[PDB]
Protein chains: 6
Amino acid sequence: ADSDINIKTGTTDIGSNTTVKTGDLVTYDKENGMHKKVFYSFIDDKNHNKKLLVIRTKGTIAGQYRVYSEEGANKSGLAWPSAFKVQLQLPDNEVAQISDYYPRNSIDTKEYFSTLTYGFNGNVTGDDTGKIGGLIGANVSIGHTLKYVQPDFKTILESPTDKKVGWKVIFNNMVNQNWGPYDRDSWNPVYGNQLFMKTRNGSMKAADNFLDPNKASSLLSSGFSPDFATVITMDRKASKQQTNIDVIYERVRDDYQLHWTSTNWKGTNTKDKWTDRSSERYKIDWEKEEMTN
Amino acid sequence: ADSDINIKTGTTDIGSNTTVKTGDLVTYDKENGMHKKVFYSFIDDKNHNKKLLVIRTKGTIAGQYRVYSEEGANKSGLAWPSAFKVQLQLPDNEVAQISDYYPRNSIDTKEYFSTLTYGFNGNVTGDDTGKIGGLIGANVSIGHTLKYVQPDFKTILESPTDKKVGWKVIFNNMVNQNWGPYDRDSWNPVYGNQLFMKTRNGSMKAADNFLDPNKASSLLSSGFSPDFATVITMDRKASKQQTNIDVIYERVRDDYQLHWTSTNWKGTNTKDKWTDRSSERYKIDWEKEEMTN
Amino acid sequence: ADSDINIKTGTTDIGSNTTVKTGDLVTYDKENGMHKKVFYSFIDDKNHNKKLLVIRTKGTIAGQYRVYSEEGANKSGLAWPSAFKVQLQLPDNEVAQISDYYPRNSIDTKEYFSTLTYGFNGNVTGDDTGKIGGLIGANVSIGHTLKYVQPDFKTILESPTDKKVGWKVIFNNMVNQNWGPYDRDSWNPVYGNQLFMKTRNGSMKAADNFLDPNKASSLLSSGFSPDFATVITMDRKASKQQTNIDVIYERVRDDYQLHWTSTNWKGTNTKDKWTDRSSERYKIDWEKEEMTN
Amino acid sequence: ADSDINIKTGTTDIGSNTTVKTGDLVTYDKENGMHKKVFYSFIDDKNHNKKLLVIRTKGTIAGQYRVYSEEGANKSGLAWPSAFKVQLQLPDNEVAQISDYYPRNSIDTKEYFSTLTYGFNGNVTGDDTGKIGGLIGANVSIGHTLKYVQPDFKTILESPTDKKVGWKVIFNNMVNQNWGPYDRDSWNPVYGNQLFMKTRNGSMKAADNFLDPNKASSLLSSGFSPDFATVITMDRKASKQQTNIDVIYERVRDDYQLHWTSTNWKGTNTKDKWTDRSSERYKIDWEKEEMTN
Amino acid sequence: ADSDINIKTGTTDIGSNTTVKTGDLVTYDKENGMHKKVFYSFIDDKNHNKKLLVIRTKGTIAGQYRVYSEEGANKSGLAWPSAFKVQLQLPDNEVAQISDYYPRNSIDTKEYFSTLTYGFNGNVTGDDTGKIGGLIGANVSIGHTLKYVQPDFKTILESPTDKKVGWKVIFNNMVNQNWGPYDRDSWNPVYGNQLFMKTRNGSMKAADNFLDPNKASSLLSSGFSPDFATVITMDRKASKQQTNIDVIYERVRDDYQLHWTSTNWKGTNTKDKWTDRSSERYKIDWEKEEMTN
Amino acid sequence: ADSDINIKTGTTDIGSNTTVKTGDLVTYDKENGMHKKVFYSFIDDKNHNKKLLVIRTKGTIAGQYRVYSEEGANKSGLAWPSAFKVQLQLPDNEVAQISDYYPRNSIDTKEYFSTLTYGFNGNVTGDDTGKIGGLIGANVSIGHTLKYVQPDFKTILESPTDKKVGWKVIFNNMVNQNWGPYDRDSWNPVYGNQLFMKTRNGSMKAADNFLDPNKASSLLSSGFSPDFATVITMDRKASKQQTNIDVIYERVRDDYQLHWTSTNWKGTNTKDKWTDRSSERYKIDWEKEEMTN
């Protein structure tokens, strides 16, 4: 923090005495079920060595957790979102560069407990016949407890370059009706992967034995809303003051299949089965200070 | 804090009534997979005995966690980042000096529990005949519990001088599928180092038995984003008002090998096998208040 | 706090409508490995009965955790920082005085749990022979738990005077690979002081059986960064408007020796074996409002 | 808070549109080891029915935890601060009055646990010899847990009047190498008061079996820094616009003795053995709005 | 909150563009040991439908925990504060009214834990004489835990009217040397009420077997500092612009007695034995905007 | 929050550049024991489509917990507040409307722990006669605990309309001397409802076996202070600029009865035995911007 280095808070921040131009650009991809919104801000601070553009990618990518396949009452398939992504890419010719972005990857932590306990105890017996009993015992034990927080989905900043940046919101694990947590690799000898299995050996049809979307992570169905910021800089002396940039919203889906084993339900998950990719190109005019698509 | 010594908050900070000049310089080193960004700020506060330059080293070093070695079905190696580093250095013929930096090393703490428990307990018996049972016991107990937090990586400020300063974000330890945690020295007689081992005796190719990056620290794969601040002071009277400074982003990688031993998997970790070093020289002009590369 | 006594917050603080003069002074002691930085601020608030100078002592003293001795693979010694110190001192004839300082010693606390638990229980036994029976017991138990946080190092304000003030950041205790915590007095008959012992029976050179510095408190190696403040007051009527003041950064190292008895590893620690002291005189000029060295 | 009663925050606070006069006064009592500082502030708010003086007593009273005597290697004494005090008092005649002060006595709390547990259990047995045993038992348990925080020292506001006010920072209890806590009355039949006892059977000299100050509350040794505030009000029409006020800084020391019985060490603590009192008279001039000593 | 109803914060508060008149009035009652202070504020905001007076009652009522009776060496009584009260009252003829007050009563809460546990287990044994047996057991548990915070004293707003309001800070319960808590009704057939009993068998005289006040809630001895606010509104058209008001500081003391039975100590507490009442008449002048006594 | 939708904080709030008129209206209902205070604010913001009036209902409704009948030493009746209510209502012909209100009903949460535990243990026996016994056993456990906070009273927003709004603060449950919690339906075959039962076997007059109010929720006796806000909107073009509004403050009492069976005390509670309703009519004049009663 600036105060950590004895400098008035905000002194090195950009944007004072500058007229900022902002804009909203909304696009809805019906086919891919994606509400894509770009919120931008041009900050041409004359005391900063370069022009600046802040591109915030928001909107919402529908989860689309649903039963798509049905072949009899013994088998059924559920397509679900295992990953959500947003990426911005400047073509190689562009002199403009990706300079910063938020959020980024943070360091996770964990709690660790080490426990040592000593135990000494006595004892004395006695019966209605005159016999006197007794006992002496010792005991020791070491224990360890590991504790940590596990989000249903992880928000990750993908290694960026000066031309492209991206984020992927990936399914981590999830609690199934107090059971689990389960993940894309969970495997039980009897039931396989119970990730979205409603009952282990219920009587109903397969297509009706998938977890209630309302009982699973809301991102799986209703969707995920990106809230990412990308900072792009541009030399003021650059000969060409226009820049193209592609923005891609994507959804990776897994395949969760159920099938009656004759005595119980067994689950199977196939990773990255389908990939819904919606791309769009925008035009950045550093002179008019507007962005169009 | 200022209020702690009866002085109006901020009274002592540098920067007020000063026109600050800022700049951004981006550099992508593809072979080393490093998005290196310098955010600078020149503060020439006339009420401060020296000129200040605040250099912020950001951007992000890719993790690059990958199975690069595959020597048959029983052998495979994984390269991973055991350390990320950023260092700034002023040559010896410079009158400019390193004055402050952030973050710095913090004093870690731990929680401790001391427990003493003791009690007594009666007892009486009797069978369908006439015998009477009776017991009397005592028991003492002593237990101690140590509880502390462990981040996946530790952020450390390396001993600085007035010419050089640096930080290293080193791998600490990590939880492997609700187990461990493990570190670079974890050693088990049967499985060796299980740090990134996915299964202990599963039957798949070696190169397919490494832990999914999505299940390990995101820094290992997607990467770490430095956010370090360095402040450099310069005398307004020094003969030469130009300073060179070299900035180095570095990634030290370890080698995690896995090999099948007739009946199970075993792992070994080789420390600091590789070191990806990306260096760049910057020119600092205190009169123009510009920084360039 | 001001609010607690019905006064507008900040009403009694010093520094308003005053032009504050500040400065940075950096000195690097190569022999002692100390980056010493003074950040001062002159506050001559005319509505205050005296001139005021705030001296912030910062920079960082390197830890210097290193194996220095090694007499055969069975003997080796390690030097570590048990204490870091920073002191300011006005020569006795100075009319200027030390008036305040920060941080100060805070009152430590602890959590105490006292538990009383009792209960009754019954029982009924039988056998295919047709026998009947029953057991009746009762129990009581009293237990208590003590909980408190222990920093690896304690930051202490030494008893000051109107001519000298100082701080010592002393090693308290530390966790050794999930065990401990250990301290300078930890003693085990079999292994002695295991503070920095890597393994108990390990079969390696003694110079290789010391704990990895990354697995220990970062202040031990990379170092500690002081951030203390000292306020000095001065009478405006004082005849000599110049004041000398010496600042001393200090490091105290202990000696942790490891030797192989014949069956296992044993450790010993020698207190305050070495003392690195780096002193420096500064001149305070209350008329020019500048500090020089 | 003002907002709780629908009034603009800070509307009723004193001090606005007022020129406040502050001052600092430092005195060092060499014999008593007391750095005494008084930071004052005159607030003559014309919209207030009275002139105000806020006196903040700060500085530091050294702990002085010291081994003072030793007659035989089996007997020794340690002096320690069981209490620190700061008191202000206006002479009888004075028309000025003690109006407010901070801190004050807060209401302590405790956490309480009530737990009831019901249970039943069965147990069917037998043996290779055809036998078949049975078992049916029940149990009930009632237990409570008290949980509270306990500072090493308590800060108490002594019953004030309109002429005097004072604070005492008294020793409460302390953890001794993870045992206890102990206090001035602790008593073990064998060891006596183990308050500052380093070892129970140690064979060193008595003056070498006292707890190291680094492992005990820093107030005991390095000292305590008062930070108390007193508000004095004065009528503008009082015919005598000058006021004297006396201030006492005090340390009360206990006597902790260790003597070797013949088999082990035994501790004894005698209360209030010594008292170090430092008194000063300050002169308050409400017309010149300055305080002197 | 104002934001909860989409209104700019502070929009409805009173006090803007208004000159507020404040005052301090101090009274010390020697006989009753009560420092009494009124801090008033007249807010005649012309955009408010009435004149307002905020009266804050502070100061401090001494605890006065004292051994007042000593009938021989086996009987002694201790007077302690079971309640502190502060009340304000407008004579019923006054047209001025009590409008608000703070603090008020808050709704307490408690935490509730419900636990169900079930488990199975096997057990196979064998002896040198070839005998081989087995065992199977099943069990269930149902636990309930109640957790809640217990302040040593409760701060309560007494049912107000438009002419009188008061607060009472009443003794709730207290811990005695890690035991209890105990309260005015605690009773043990052996030792009676152990609230302030130092020892159960101590061979000292009665007067010397009372709990050390330093080891009891500091409000019992040093005292309680009231910090209550009362808002009084007044019609601007009222013919009589002056109002009288009485303020009462009060202390209710209980009588805790200890007597030696012959084998142990037994204590008993008598409620509301004594009542110290300190009343004072103040004059409120709404035109001159001043309070006097 | 505005920031969530990229809008300058406070941008959409109402109140700026508007002269707000406020007022206080106090009424004390003697017979009903209710201090009723209304604090209103007219906000006619010309950039808002309607005039606004914020009405805040405050003051306090006495609890009035009291023994109302003693028909014998074996029978007594206790009256206590099971619910507090405040309701506002616009007569059906009013064009003005109820637009907002605070507080509202919030979603309650609970914590759930699900735990699984399994383990093994051996046991080797042996006696002097030469016998050598052994034992091996397994064990599994499934336990889960529910954890949630329970306030003594619930604050509920009754289903509002454009003409009426109201709140009811209702008794939920309460801890009775560390046991329970008990509620209006608690029942024990032996004791009935122990909600306010002081002792189970005690031999005193019935009217003397009710819980001490100081040991129960303060709302039961001293009372509850409403702090509700309701905003009314009005069209500036509405033909009649005068509005009537009726306000109800109310207390619902339950009848708690204790009778002596002959061997112990048994408690009974009858719901909504009494209702104390206090109603007032206020006149709102939107042109004069004043409220009166």
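Residue numbering in chain B adheres to Swiss-Prot, whereby the residues present occupy positions 27-319 in order.
The backbone N, Cα and C atoms fix where each Cβ goes, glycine too.
Here Swiss-Prot notes a mutagenesis experiment, B:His61 to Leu, with the remark: No hemolytic activity, reduced oligomerization, not toxic in mice, no effect on ADAM10 binding. For the mutagenesis of B:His61 to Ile, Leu, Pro, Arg, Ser or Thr, Swiss-Prot gives this note: No oligomerization nor hemolytic activity, wild-type target cell-binding. The structure shown keeps the original residue. Record note (Swiss-Prot), mutagenesis B:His74 to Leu: 7% of normal hemolytic activity, reduced toxicity in mice. The unchanged residue is displayed. In Swiss-Prot, a published mutagenesis experiment is listed as B:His74 to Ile, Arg or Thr, annotated No oligomerization, altered hemolysis, near wild-type target cell binding. The note that Swiss-Prot attaches to the published mutagenesis B:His170 to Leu, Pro or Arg is: Decreased hemolysis, wild-type oligomerization and target cell binding. According to Swiss-Prot, the mutagenesis experiment B:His170 to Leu carries the annotation: 16% of normal hemolytic activity. Quoted from Swiss-Prot, the note on the mutagenesis of B:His285 to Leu is: 46% of normal hemolytic activity, slowly toxic in mice. Annotation of the published mutagenesis B:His285 to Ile, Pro, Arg or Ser in Swiss-Prot: Nearly wild-type oligomerization, hemolysis and target cell binding; the original residue is retained in the structure shown.
Among the mutagenesis positions B:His61, B:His74, B:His170, not one has its Cα within 10 Å of the Cα of B:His285 (mutagenesis position). You'll find the Cα of B:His74 (mutagenesis position) roughly 34 Å from the Cα of B:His61 (mutagenesis position). Proximity to chain C (CB-CB distance below 8 Å) holds for B:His74 among the mutagenesis positions B:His61, B:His74, B:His285.
Taking 8 Å as the upper bound (exclusive) on CB-CB distance to chain A, the mutagenesis positions B:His61, B:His74, B:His170, B:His285 give B:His61, B:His170 in sequence order. Cβ neighbour counts within 10 Å, taken over all protein chains shown, single out B:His74 as the most crowded of the mutagenesis positions B:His74, B:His285. Using a CB-CB cutoff of under 8 Å against chain D, the mutagenesis positions that qualify from B:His61, B:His74, B:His170, B:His285 are B:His170.
Across the structure, B:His170 (mutagenesis position) and B:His61 (mutagenesis position) place their CA atoms 47 angstrom apart. Between the candidate mutagenesis positions, B:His61, B:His170, the densest Cβ environment within 10 Å is the one around B:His61.
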